[PDB]
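Asker: The structure under discussion is supplied below as structure tokens; questions concerning it will follow.
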Amino acid sequence: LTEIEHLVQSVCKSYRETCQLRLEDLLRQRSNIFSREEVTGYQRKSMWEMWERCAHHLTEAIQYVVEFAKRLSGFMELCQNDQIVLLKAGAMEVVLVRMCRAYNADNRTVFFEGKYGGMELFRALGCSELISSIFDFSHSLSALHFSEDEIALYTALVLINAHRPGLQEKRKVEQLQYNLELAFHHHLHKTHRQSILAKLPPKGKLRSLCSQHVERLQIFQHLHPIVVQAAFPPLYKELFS
Ligand SMILES: O=C(O)c1ccc(/N=C/c2c(-c3c(Cl)cccc3C(F)(F)F)noc2-c2cc[nH]c2)cc1
Ligand SMILES: CC(C)CCC[C@](C)(O)[C@H]1CC[C@H]2[C@@H]3CC=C4C[C@@H](O)CC[C@]4(C)[C@H]3CC[C@@]21C
């Protein structure tokens, strides 16, 4: 019918094509949990091996988010400066939101390298407080039981934010943002899910968590540079040095 029903469909399709891990796989695998022996195996790995592994997974996760963004109506018609401003500010925020699908609140585990494990899996990295904060964020989000379409629409909005500093064509970003806001709000009304609005994270929370996360990734990358399977030169250039 309207532009807006079509926009819901195209955002959800973009998400489906880029969600990386299927929800029904993630749910089915919840009973597949790392054994005590497997956990010890991970805890004994070098900090630097765990860093290599996690950095590679995080890179790949960011690439799926970039592909998601590229498929959002109007995103590719933004100027390249603005595309990069949006991705730099938002792509890791989206990854952190996407985690909640892979997180099981019943036992505080995340799907990692084919089974579920708790935060203690990552002991060798020596960032227990940061990791705990990330797990807690996913735990808060878990309680919403976000649907796949809610995740799609919400994460589109994490990216398409006209308030990011440094945008050159702010009105163009505003147009996209308003349409996405309408799509999300329409969809929540249609599905009797508007109750989630008051339960979503305060925006400051996601921003500060992400900033802390990226800061730690930068520290590790300075200490122990990784090989990146780089697909997006303008974005790579902004994050790596
Ligand atoms: O394919 C490409 O070209 C490409 C380009 C950039 C990429 N990600 C960059 C990262 C990383 C990060 C990661 Cl994921 C791992 C190790 C070290 C880092 C470091 F912090 F060092 F950058 N952290 O946040 C972002 C990010 C991206 C957008 N907003 C935030 C990923 C793939
Ligand atoms: C600060 C870093 C050095 C260590 C970060 C440790 C985390 C929080 O312990 C990371 C390590 C690997 C990360 C995961 C890598 C890949 C994915 C798939 C993506 O679709 C959702 C997020 C998800 C599931 C990540 C969530 C957070 C993880 C699970």
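Residues displayed in chain A correspond, in order, to Swiss-Prot positions 267-507.
According to its header, the structure was obtained by X-ray crystallography, 1.6 Å.
Here the Cβ of each residue, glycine as well, is placed from N, Cα and C on the backbone.
Under mutagenesis, Swiss-Prot gives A327 to F with this note: Completely abolishes transcriptional activity. Where Swiss-Prot documents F378 to Q as a mutagenesis experiment, the accompanying text is: Completely abolishes transcriptional activity. Among the mutagenesis entries in Swiss-Prot is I397 to N, noted as: Nearly abolishes transcriptional activity.
Any idea what these are sitting next to in the structure?
Answerer: In three-state terms derived from DSSP, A327 (mutagenesis position) belongs to a helical segment. Around the Cβ of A327 (mutagenesis position), the same chain contributes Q286, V361, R364, each under 8 angstroms and 6 or more positions distant in sequence.
Residues within less than 8 Å, Cβ to Cβ, of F378 (mutagenesis position) and separated from it by at least 6 positions along the same chain comprise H323, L387. Reduced to three states, the DSSP call for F378 (mutagenesis position) is strand.
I397 (mutagenesis position) falls within a helix when secondary structure is assigned with DSSP.
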